[PDB]
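Chemist: What follows is a single structure, and I will ask about it in a moment.
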Amino acid sequence: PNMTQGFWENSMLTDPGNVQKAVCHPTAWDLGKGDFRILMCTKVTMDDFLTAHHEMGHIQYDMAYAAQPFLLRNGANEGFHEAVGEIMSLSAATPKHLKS
Amino acid sequence: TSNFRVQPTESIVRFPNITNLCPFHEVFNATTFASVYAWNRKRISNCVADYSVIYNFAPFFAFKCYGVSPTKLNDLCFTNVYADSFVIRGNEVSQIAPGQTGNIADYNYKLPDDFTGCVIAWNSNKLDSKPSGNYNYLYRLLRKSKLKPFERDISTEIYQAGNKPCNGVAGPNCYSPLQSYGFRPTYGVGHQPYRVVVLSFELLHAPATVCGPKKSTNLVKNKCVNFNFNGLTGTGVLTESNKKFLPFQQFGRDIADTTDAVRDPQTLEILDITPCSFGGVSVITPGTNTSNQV
Amino acid sequence: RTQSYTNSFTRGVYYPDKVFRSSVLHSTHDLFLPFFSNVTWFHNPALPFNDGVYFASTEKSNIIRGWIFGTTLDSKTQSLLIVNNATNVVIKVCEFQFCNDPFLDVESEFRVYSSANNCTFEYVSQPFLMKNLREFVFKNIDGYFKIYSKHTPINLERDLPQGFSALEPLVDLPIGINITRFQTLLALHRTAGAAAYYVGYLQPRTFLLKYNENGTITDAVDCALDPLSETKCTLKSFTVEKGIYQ
Ligand SMILES: *[C@@H]1O[C@H](CO)[C@@H](O)[C@H](O)[C@H]1NC(C)=O
Ligand SMILES: *[C@@H]1O[C@H](CO)[C@@H](O)[C@H](O)[C@H]1NC(C)=O
Ligand SMILES: *[C@@H]1O[C@H](CO)[C@@H](O)[C@H](O)[C@H]1NC(C)=O
Ligand SMILES: *[C@@H]1O[C@H](CO)[C@@H](O)[C@H](O)[C@H]1NC(C)=O
Ligand SMILES: *[C@@H]1O[C@H](CO)[C@@H](O)[C@H](O)[C@H]1NC(C)=O
Ligand SMILES: *[C@@H]1O[C@H](CO)[C@@H](O)[C@H](O)[C@H]1NC(C)=O
Ligand SMILES: *[C@@H]1O[C@H](CO)[C@@H](O)[C@H](O)[C@H]1NC(C)=O
Ligand SMILES: [Zn+2]
């Protein structure tokens, strides 16, 4: 599926700069009850593009397991979650994808 | 040879005006729909039900009609109309339907198996959501047995899932059945508060008194027209009448038990009816041996 | 309270249907109060409604206030209340648990009814009641409760005057409840009071009604009353000429 209008409205994908003070470590937040956001000071770079792919992989995982109960609303083990991020990150950087 | 008859040119329908309109702006736009566990049961009767305003209200997330066709909503008439207003979450909308089982369906409100009506739902995140949280709305998630169709339960007894009496207090294996929705603007679609008003139509052994509004056409006078005046149908020429009716009388009949005057439903005016001209046609002919002129 | 009796005379005729007839003798089969029939005068707690009822009140003080209708007169079965105060008439169709002896204080209606658990119907209209005889005809036919009424100035006389006053339909209601018994509610001040009302019971009958130029029922003939009336109904004329008629 594709991203929520709430995700687009609430998520801060661009560095506010100036007066605003914030942490720039990328993170995908599954706040709960259908709220998903990305906290990323994203600039126009290839590494930032791939990191955005990784974070949206996180959010797709979170959306997928949303139906299950709260205690089970996690990855099957500690590795699958970043694994699902990293497979998308690897596929994004392929020259075929770049040319497409 | 034959008969000559003047066909009607136009069809005219005159019905009493619709000054009576059903309180649709009361069941909707109530600014407070209570909760699904205690649903508002409002009786709509003795009024003309116009769904034009219902369509003119906010766009509906779910407008599904089971018993009454959406096209024939205005056409069909019912004795009494019941509207149930409550606020439920996005995913709980599907449970309000015939044959669907879920927490809300079984423990809060059950649409009957043979329900006739339309389920009307629309988003209410603007009004029913607050940054602090709309804890006022509640729903029930613990109960002894499933609810029968169209039932209301408001009494809070501590659920005794355990083997020991709860004694009316909370604790181990003793939970209050009522639980609170929390509504915030940032919630995603599917958990946002949705306002649902369920229209229930029932037929009873009584006059319906609830018929959709019926259109009226401009009166045509001194012309052969089809006419339907407040349920009295016919073909004729409508002219001004010197006759004066009594207030309660609406029609007029002659010695031959045929309608001769009708009172116009909208403006009180006595219109005399003359049958449209008819007569035999005869062909005067000299012998066809002599000539073909007739 | 005081079951006396009187003669009805030619009273209780009403317009059967909402049609206009000019200078026409029309024969109609309907529920009518038969001519020269004995009518109970009140000066069994619930008088049987039967097919219909005819109620008459002649008091100048207008002390009579409304009526009550029901099948069993309890919370079990639906019931009907009509209360007429100075401003407007109120008709409430509710499952009314009534007092055994209903009456009103009139600025309060508390004395009348004990409870109203569910209300099926409501209606508000201009007041019915206004040397004045007020006659009412009540009947529930094919699910519609119909009330006809007439207000006639009467000269001071002991009984119902000998004349024709056709009762004009006032209210048709789609109540649709079965009505077996009725009762008359009286206004008492919490003071002794006395009121007198006439009750008659309608019957299936055939009547011959005369409509004048302006559509009013000037006269009526009850076919089954007497042989001359039967002859008039057969010939459909008030004036009958010399001869022998089958
Ligand atoms: C994206 O999501 C919207 C609903 O939010 C949906 O209508 C649309 O089809 C989806 N896909 C595309 C390609 O926009
Ligand atoms: C941060 O939050 C404060 C309230 O604590 C608010 O006044 C301010 O506008 C917000 N933004 C910035 C950039 O400080
Ligand atoms: C995927 O499909 C789109 C359809 O327009 C096409 O343009 C694109 O080249 C395709 N990508 C690959 C990698 O085949
Ligand atoms: C229809 O509307 C007119 C005013 O435009 C009103 O005078 C008339 O009484 C209405 N019809 C009825 C049956 O009341
Ligand atoms: C008559 O009864 C109606 C019932 O709604 C009430 O509103 C009105 O005040 C009453 N008037 C008097 C004079 O009792
Ligand atoms: C309406 O009246 C009927 C009378 O039989 C009763 O059974 C029913 O409970 C009433 N409705 C409500 C909501 O109390
Ligand atoms: C009908 O006309 C006559 C006069 O021709 C008049 O006396 C009578 O009162 C009229 N009808 C009514 C109901 O006024
Ligand atoms: Zn990651």
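Quick note: numbers on chain C are straight from Swiss-Prot, i.e. 21-23, 27-66, 81-143, 154-177, 187-246, 259-314, in order.
Using the three backbone atoms N, Cα and C, a Cβ is placed for every residue, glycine included.
Okay, these came from Swiss-Prot:
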type	residues	note
MUTAGEN	C:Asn121 to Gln	Partial loss of biliverdin affinity
MUTAGEN	C:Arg190 to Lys	Partial loss of biliverdin affinity
MUTAGEN	C:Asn234 to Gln	Increased resistance to neutralizing antibodies
VARIANT	C:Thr95 to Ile	In strain: Iota/B.1.526, Mu/B.1.621, B.1.1.318, Omicron/BA.1
VARIANT	C:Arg102 to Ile	In strain: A23.1
VARIANT	C:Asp138 to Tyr	In strain: Gamma/P.1
VARIANT	C:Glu154 to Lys	In strain: Kappa/B.1.617.1
VARIANT	C:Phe157 to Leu	In strain: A23.1, Omicron/BA.2.75
VARIANT	C:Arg190 to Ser	In strain: Gamma/P.1
VARIANT	C:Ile210 to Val	In strain: Omicron/BA.2.75
VARIANT	C:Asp215 to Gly	In strain: Beta/B.1.351
VARIANT	C:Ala222 to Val	In strain: 20A.EU1
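Context for these features, please: burial, neighbours, distances.
Modeler: DSSP assigns C:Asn121 (mutagenesis position) to a strand.
Around the Cβ of C:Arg190 (mutagenesis position), a 10 Å sphere holds 19 further Cβ atoms from the protein chains shown.
Within the same chain, the residues at least 6 positions away from C:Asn234 (mutagenesis position) whose Cβ sits under 8 Å from its Cβ are C:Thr108, C:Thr114, C:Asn196, listed in sequence order. According to DSSP, C:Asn234 (mutagenesis position) sits in a coil region rather than a helix or strand.
Listed in sequence order, C:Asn188, C:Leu189, C:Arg190, C:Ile210, C:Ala264 are the same-chain residues at least 6 apart in sequence whose CB falls under 8 Å from the CB of C:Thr95 (variant position).
Counted within 10 Å of its Cβ, the other Cβ atoms near C:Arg102 (variant position) come to 21, all protein chains included.
Reduced to three states, the DSSP call for C:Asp138 (variant position) is coil.
There are 6 other CB atoms within 10 A of the CB of C:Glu154 (variant position), with all protein chains counted.
According to DSSP, C:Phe157 (variant position) sits in a coil region rather than a helix or strand. Within the same chain, residues at least six positions away from C:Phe157 (variant position) with a Cβ under 8 Å of its Cβ are C:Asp142.
C:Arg190 (mutagenesis position) carries a strand DSSP state (E or B).
C:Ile210 (variant position): 14 other CB atoms within 10 A of its CB, across all protein chains.
In the three-state DSSP classification, C:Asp215 (variant position) falls within coil. Proximity of C:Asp215 (variant position) to non-local residues of its own chain (separation of 6 or more, Cβ distance below 8 Å) is seen for C:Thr29, C:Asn30, C:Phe32, given in sequence order.
According to DSSP, C:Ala222 (variant position) sits in a coil region rather than a helix or strand. The C-beta environment of C:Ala222 (variant position), restricted to residues of the same chain at least 6 apart in sequence and closer than 8 Å, consists of C:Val36, C:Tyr37, C:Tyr38, C:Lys206, C:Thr284, C:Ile285.
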Chemist: In whole Å, note down how far the CA of C:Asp138 (variant position) lies from the CA of C:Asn121 (mutagenesis position).
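Modeler: Here the two Cα atoms are 18 Å apart.
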Chemist: Taking Cβ atoms only, which of the variant positions C:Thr95, C:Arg102, C:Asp138, C:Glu154, C:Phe157, C:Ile210 fall under 8 Å from chain A?
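Modeler: So none of them sit by chain A.
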Chemist: Taking the Cβ of C:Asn121 (mutagenesis position) as the centre, count every other Cβ atom within 10 Å, in any protein chain shown.
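Modeler: So the number of other Cβ atoms within 10 Å of C:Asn121 (mutagenesis position) is 22.
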Chemist: Fill in the CA-CA distance, C:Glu154 (variant position) to C:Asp138 (variant position), as an integer in Å.
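Modeler: Their Cα atoms are separated by 19 Å.
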Chemist: Tell me the Cβ neighbour count for C:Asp138 (variant position), meaning other Cβ atoms within 10 Å of its Cβ, over all protein chains shown.
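Modeler: Its Cβ shell of radius 10 Å holds 11 other Cβ atoms.
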Chemist: From the Cα of C:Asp138 (variant position) across to the Cα of C:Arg102 (variant position), what is the distance in angstrom?
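Modeler: It is 14 Å, counting Cα to Cα.
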